[PDB]
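Engineer: Below are the structure tokens for one structure; questions will follow.
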Amino acid sequence: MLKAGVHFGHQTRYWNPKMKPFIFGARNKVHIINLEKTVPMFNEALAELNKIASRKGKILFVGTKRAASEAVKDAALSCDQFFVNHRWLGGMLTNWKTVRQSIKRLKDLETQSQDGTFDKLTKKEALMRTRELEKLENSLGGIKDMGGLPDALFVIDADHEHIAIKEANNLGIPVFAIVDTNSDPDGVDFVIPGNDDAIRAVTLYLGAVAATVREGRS
Amino acid sequence: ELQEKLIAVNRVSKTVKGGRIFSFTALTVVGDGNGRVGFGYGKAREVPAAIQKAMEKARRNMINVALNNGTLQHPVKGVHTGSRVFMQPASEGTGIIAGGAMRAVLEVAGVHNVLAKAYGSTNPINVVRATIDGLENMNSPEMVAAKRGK
Amino acid sequence: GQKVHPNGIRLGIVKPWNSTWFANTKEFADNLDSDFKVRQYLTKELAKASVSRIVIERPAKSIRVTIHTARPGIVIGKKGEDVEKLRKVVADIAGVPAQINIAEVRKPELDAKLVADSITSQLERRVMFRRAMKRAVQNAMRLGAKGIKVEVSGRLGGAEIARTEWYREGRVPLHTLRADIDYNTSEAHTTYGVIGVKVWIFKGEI
RNA sequence: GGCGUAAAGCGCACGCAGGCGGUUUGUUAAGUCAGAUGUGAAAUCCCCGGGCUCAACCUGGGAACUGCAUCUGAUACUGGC
RNA sequence: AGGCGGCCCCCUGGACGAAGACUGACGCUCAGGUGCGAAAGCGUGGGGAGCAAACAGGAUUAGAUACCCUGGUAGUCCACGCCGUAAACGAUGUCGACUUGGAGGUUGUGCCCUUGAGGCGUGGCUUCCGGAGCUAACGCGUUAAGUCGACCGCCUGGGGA
RNA sequence: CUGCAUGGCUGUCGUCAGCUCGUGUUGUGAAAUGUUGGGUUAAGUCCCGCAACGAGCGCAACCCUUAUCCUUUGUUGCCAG
RNA sequence: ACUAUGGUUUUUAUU
């Protein structure tokens, strides 16, 4: 384990009281976190990711928030891992035995503008059906090459996404997330402390996880 | 390894015109005669279609029965609406014991040394949902490092 | 559905016809009386030549005909370039000299008339018929086609019950104009009950 | 076995008789249970065997009537103090 | 509890918290009993502007017994008795107990230069939200119809009742 | 004789935009979802939005037909030069 | 500104 920044400190109470998984105290209206109760979890969050990467588990990285949606695309330039930075749909994994027909439509439209029937009359009218491709490239474009289901889902926010969590968690796929003291986890299988500032969530940790995926072998 | 059986068939009630609808409903079961069971309900026009939708549902699910001394590993409750089923173990070298419609499910699970009470609806398409709520309520320990039995 | 007829109300477009006859415009109404006189002794000779389709050709005060058969050896033997043995019959039943022609057949089991004859053989005999229906579907769909209807009505018991059934496969557009659906009607009475067999095959549009 | 509704919560509160009531150490042994004696005939349903051809009828012991009284004990729990 | 507000008044039951203390089971529920009235009704005496069961007049209409529209009795106000009753409907029984959180109201009790031209703990009560669960479904959600207990009353098909 | 038997053909809405499918989803279930919702049209037509998605038949296409300017022909039809 | 009626019986799934 390597940074992974976890404290500033900053802000007053935006924490869940129920349900206080990492906070243990307050000083000068800033709340402090216990990093000794989390050693068994820091030695797990990327250690288990390495275990499935060493077993050729297919990994899906999520970042639809505009602070992460481009850094996750440079992370896919430096690693042969799956990424989504645009929208999700209800049934995107939990209806795959039907929704794979939209993937098979996506790949058929990537070749449709080379048809001899596409050259006829008006350029504007010939493209009206092939324009549906840009909506499938926005919802299934990140999973069309996967040929099946992910082995794990990785997110760097604990409450920005919802359908990306519902589609994985119900289907028995483990979700991995980092939690700031301004968020509370739901539908997550692997949890650890982190920060909400993009310079820590995006710029540090989204590099540190790709350094765990490039290790397999097996 | 594999046992198959037909339990019930019924025409859909609806007066649709004038005449009645030609839809039918069927209930079938699958098992192994050794410790597993699966069930299927189906609805389609005429019995030769409705029975096949039921078989294709019954060929898509399988649950294990918890067994000890050749009978149930414990007495168990299983409920679906008016079907408030209780299933309990019987004596050595026994099979009647089982009769009526419960015999048709125990015949594909393989164990007639099991006694049942419905405490309400014996309606075949609904009581079959309460028995498998009982098979999901069967205990397999996963506790023998602290608690007695097995 | 179900009365839109592929070889009736939909026959006036894109399909080959089985009869054409020429006459004086002032006596077509008089020559109309002959259209059964050319069939009455010939219709029961078509199966005896294994014919899949007939084309009646009748020039002014003349007769020709063309017949399509997979098994011409049943009616002409070897080698097929002398049709005398059939011409001498066709000219005698017609009461006028004739010149008949014989044509070849491609995929003969992919035909609504053969499927209908293969199913009628079971019901005119009061035997098990569903085996022949499933065999015809798994014959046609593996020889060509994209969907098929094979339907039966009457004496489907169960003793003295009548009933009707089909069980469809693939897709079959019966209301689309230029669908080119291959079809045949079959109807019979055993002197103990009425039976009917209905067949439609879809291969491709236009 | 139920009482918002399909059938049932008193118009409501107070209260005599009845029902119910925190906790520990003594003490009692009513209630509870334990070691035995006495009895519940003939039978019941059941387990094994007998006098008569089978069977009735008659058996000859089990299993059993889980209560009621007396004797000798236990004191956790419930009740008395 | 049913019930109770034009305004202004006196007599009298009841609740509970913080720092603590004393008494010593004195705590809960009840067969039959105990006690009283909203609006009309009855008795026995007053009063009358407006409204108005009943009642009178013309339309409207087949008729109008209702609406329209002109008049109007009892009653409505007031008191001592009798009536003792309904949706006395927030369709929910009285008491004891265990649950997970947000913000305000109300009523007590603590803390923090209050440091902001403000807040956080925590009992009795409460308005809106709100995580499990309960249900035939709509509903009930710690002031639950969740979860477990003490006591009393009631009920066995339609209508007859 | 009879359209309360059995075929066949059948009125009108109306070329109207509607009727349906498979696999998922949801309820105790008949049933619902999609096809509803938001703009638009002649329109289940097209975008938007989306636990439902893509599809089938109907549609739109396809087919026939018209004013103008051309074009083949050149007649017993026509006559600008 | 305007109103009340309808007894009893009651048919497709196949020659």
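Using Swiss-Prot numbers, chain B covers 10-159, in order.
Method reported for this entry: electron microscopy, 17.0 Å.
Backbone N, Cα and C atoms are what each Cβ position is placed from, and that goes for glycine too.
Grabbed the feature section from Swiss-Prot, which reads as follows:
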| type | residues | note |
| --- | --- | --- |
| DOMAIN | B:11-74 | domain 'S5 DRBM' |
| VARIANT | B:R20 to L | In strain: SPCR9; spectinomycin resistant. Not a ram mutation |
| VARIANT | B:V21 to E | In strain: SPCR7; spectinomycin resistant. Not a ram mutation |
| VARIANT | B:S22 to P | In strain: SPCR13 and SPCR15; spectinomycin resistant. Not a ram mutation |
| VARIANT | B:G104 to R | In strain: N-660; suppresses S12 streptomycin dependence |
| VARIANT | B:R112 to G | In strain: NEA-314; neamycin resistant |
| VARIANT | B:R112 to S | In strain: NEA-319; neamycin resistant |
| VARIANT | B:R112 to L | In strain: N-421 and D-1023; suppresses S12 streptomycin-dependence |
| VARIANT | B:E151 to S | In strain: B |
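A description of the local structural setting of each listed feature is requested, covering burial, neighbours and distances.
Structural biologist: Taken residue by residue with DSSP, B:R20 (variant position) is part of a strand.
In sequence order, B:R29, B:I30, B:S32, B:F33, B:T34, B:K52 constitute the residues six or more apart from B:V21 (variant position) in its chain with CB-CB distances below 8 Å.
Taken residue by residue with DSSP, B:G104 (variant position) is part of neither helix nor strand, so it is coil.
Taken residue by residue with DSSP, B:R112 (variant position) is part of a helix. Summarising the environment of B:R112 (variant position), the number of other Cβ atoms within 10 Å of its Cβ, over all protein chains shown, is 14.
For B:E151 (variant position), applying a Cβ distance below 8 Å and a minimum sequence separation of six or more within one chain yields no residues. In the three-state DSSP assignment, the secondary structure recorded for B:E151 (variant position) is coil.
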Engineer: Please determine which of the variant positions listed here (B:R20, B:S22, B:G104) has the lowest count of neighbouring CB atoms within 10 Å.
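Structural biologist: Per-residue Cβ counts within 10 Å for the variant positions B:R20, B:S22, B:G104 bottom out at B:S22.
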